[PDB]
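What follows is a set of notes on a single structure, which appears directly below.
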Amino acid sequence: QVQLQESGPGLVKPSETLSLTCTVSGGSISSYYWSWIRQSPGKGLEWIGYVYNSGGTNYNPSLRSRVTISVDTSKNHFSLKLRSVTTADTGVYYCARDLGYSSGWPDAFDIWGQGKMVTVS
Amino acid sequence: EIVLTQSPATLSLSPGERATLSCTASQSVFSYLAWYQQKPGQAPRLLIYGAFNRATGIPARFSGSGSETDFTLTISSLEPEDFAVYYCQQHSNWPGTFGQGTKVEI
Amino acid sequence: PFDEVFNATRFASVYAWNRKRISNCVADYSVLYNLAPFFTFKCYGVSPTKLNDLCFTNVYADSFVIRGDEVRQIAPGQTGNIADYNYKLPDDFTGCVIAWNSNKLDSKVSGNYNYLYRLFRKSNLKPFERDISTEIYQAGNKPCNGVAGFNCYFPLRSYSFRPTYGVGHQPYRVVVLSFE
């Protein structure tokens, strides 16, 4: 129904960008706090940032400058762009959506989609 | 920073058996922590939000409390499913982080 | 059509101010006149009573949350942090401004650190310009090629909205109607 597909097929060579992209299959963006999450051994579940219908965002201060999220209001090709990809980022990423039964606080991650791979060699 | 030290680690059961869980906050969650579930192989899921309210879709037997140090989930039913990891979550002091979790076996 | 602008549960930040286009629809202001008694309705250019006789094509409706002691800075021809880096309104302004206290809807006991404003910036803005870039702002002589460090600041900072504060620091929801 609201399956959040991820069409970005870009794998990453060392130290280059992170050309991944999430996609929407039914649902309309509107005013929900779409976000991104990740998890790997070493350091498990992690939260990068969340985006609004505009550039409204708030990034993670563990890693902040490299991660630069985008917004696509209509074509909804919002991406999690990254610079200076390391040999440690290798992990399964995920695409996160929140529930609209609350106030201005992204807290309840409900809708989720299958993840992606990245490796260096 | 916000840290969680969820315990215990070793557990074993079978269908329709007792159950117990806890979360170990550090400074102050008030009433904004959350509990999640992620079966091994697919995406995670949400169990409890608000620290005293069950979320939609979650069946009848799932409820917990919270006071920054004395969280209590009183459940004693293990269906043919639900033996998987349970994930603690907390978000009141930026940034928000999840827990690690534990397991139970047959 | 005055529904999503006023009765909304989510308002963006000052540096990411929303822009909404309303057109090709009857815009009866019956709510405006009855919007009382905690709605400051300072209108610049036209009288509040003389609105029905006028007609407009594009009715913009901005909306954000700011501090009380900063709402004065929304008036045309003013200087300040909110009026120099975040949102600029031209001197020849023709529009209305509505501000109301929103403590019960945009405050939290711990503190809602979700509202952002750019503190410092190298150049002042131009009329109706969007500021979405979050690049590193450098003031020192050492040129940092996108590298964090001293004299290479990150020009974004969060508010400290809380309920048990003074009226000046209490959050205010402001909506500005600009008619073109």
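For chain C, we keep the numbers from Swiss-Prot: what you see runs 337-516, in order.
So this one's electron microscopy, 4.2 Å, going by the header.
Using the three backbone atoms N, Cα and C, a Cβ is placed for every residue, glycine included.
As a natural variant entry, C:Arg346 to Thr appears in Swiss-Prot alongside the note: In strain: Omicron/BQ.1.1, Omicron/XBB.1.5, Omicron/EG.5.1. Following the DSSP three-state reduction, the secondary structure of C:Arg346 (variant position) is coil.
As a natural variant entry, C:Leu368 to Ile appears in Swiss-Prot alongside the note: In strain: Omicron/XBB.1.5, Omicron/EG.5.1. A helical conformation is recorded for C:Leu368 (variant position) in the three-state DSSP classification. There are 19 other CB atoms within 10 A of the CB of C:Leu368 (variant position), with all protein chains counted.
Among the natural variants in Swiss-Prot is C:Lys444 to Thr, noted as: In strain: Omicron/BQ.1.1. Within its own chain, C:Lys444 (variant position) has C:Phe497, C:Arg498, C:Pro499 as residues 6 or more apart in sequence whose C-beta sits under 8 angstroms from its own.
According to its DSSP assignment, C:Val445 (variant position) is coil. Just so you know, the Cβ of C:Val445 (variant position) picks up 11 other Cβ atoms within 10 Å once every protein chain is counted. Listed in Swiss-Prot is the natural variant C:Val445 to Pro, annotated as follows: In strain: Omicron/XBB.1.5, Omicron/EG.5.1.
Here Swiss-Prot describes C:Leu452 to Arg as a natural variant; the accompanying note says: In strain: Delta/B.1.617.2, Epsilon/B.1.427/B.1.429, Kappa/B.1.617.1, Lambda/C.37, 19B/501Y, Omicron/BA.4, Omicron/BA.5, Omicron/BQ.1.1; Contributes to cellular immunity evasion and increases infectivity. Under the three-state DSSP scheme, C:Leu452 (variant position) falls in the strand class. With a 10 A radius on its CB, C:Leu452 (variant position) counts 20 other CB atoms from all the protein chains.
Using a 10 Å Cβ-Cβ cutoff, C:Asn460 (variant position) registers 10 neighbours. According to Swiss-Prot, the natural variant C:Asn460 to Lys carries the following note: In strain: Omicron/BA.2.75, Omicron/BQ.1.1, Omicron/XBB.1.5, Omicron/EG.5.1.
Packing around C:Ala475 (mutagenesis position) is summarised by its Cβ count: 10 other Cβ atoms lie within 10 angstroms of its Cβ, all protein chains included. Quoted from Swiss-Prot, the note attached to the mutagenesis of C:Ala475 to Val states: Increased resistance to neutralizing antibodies.
DSSP assigns C:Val483 (mutagenesis position) to coil in the three-state reduction, placing it in neither a helix nor a strand. In sequence order, C:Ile472 make up the list of same-chain residues 6 or more apart from C:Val483 (mutagenesis position) whose Cβ falls under 8 Å from its Cβ. Quoted from Swiss-Prot, the note on mutagenesis experiment C:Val483 to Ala is: Increased resistance to neutralizing antibodies.
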Whole-number Å distance separating the Cα atoms of C:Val445 (variant position) and C:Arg346 (variant position) is 18
Within 10 A of the CB of C:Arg346 (variant position), the number of other CB atoms across every chain shown is 18
Among C:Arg346, C:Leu452, C:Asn460, C:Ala475, i.e. the recorded positions, the one with its Cα nearest that of C:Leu368 (variant position) is C:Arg346
When the variant positions C:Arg346, C:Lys444, C:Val445, C:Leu452, C:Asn460 are screened for a C-beta under 8 angstroms from chain B, what remains is C:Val445
Between the C-alpha atoms of C:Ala475 (mutagenesis position) and C:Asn460 (variant position), the distance in angstrom, to the nearest integer, is 15
Here the Cα-Cα span from C:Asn460 (variant position) to C:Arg346 (variant position), rounded to a whole number of angstrom, reaches 28
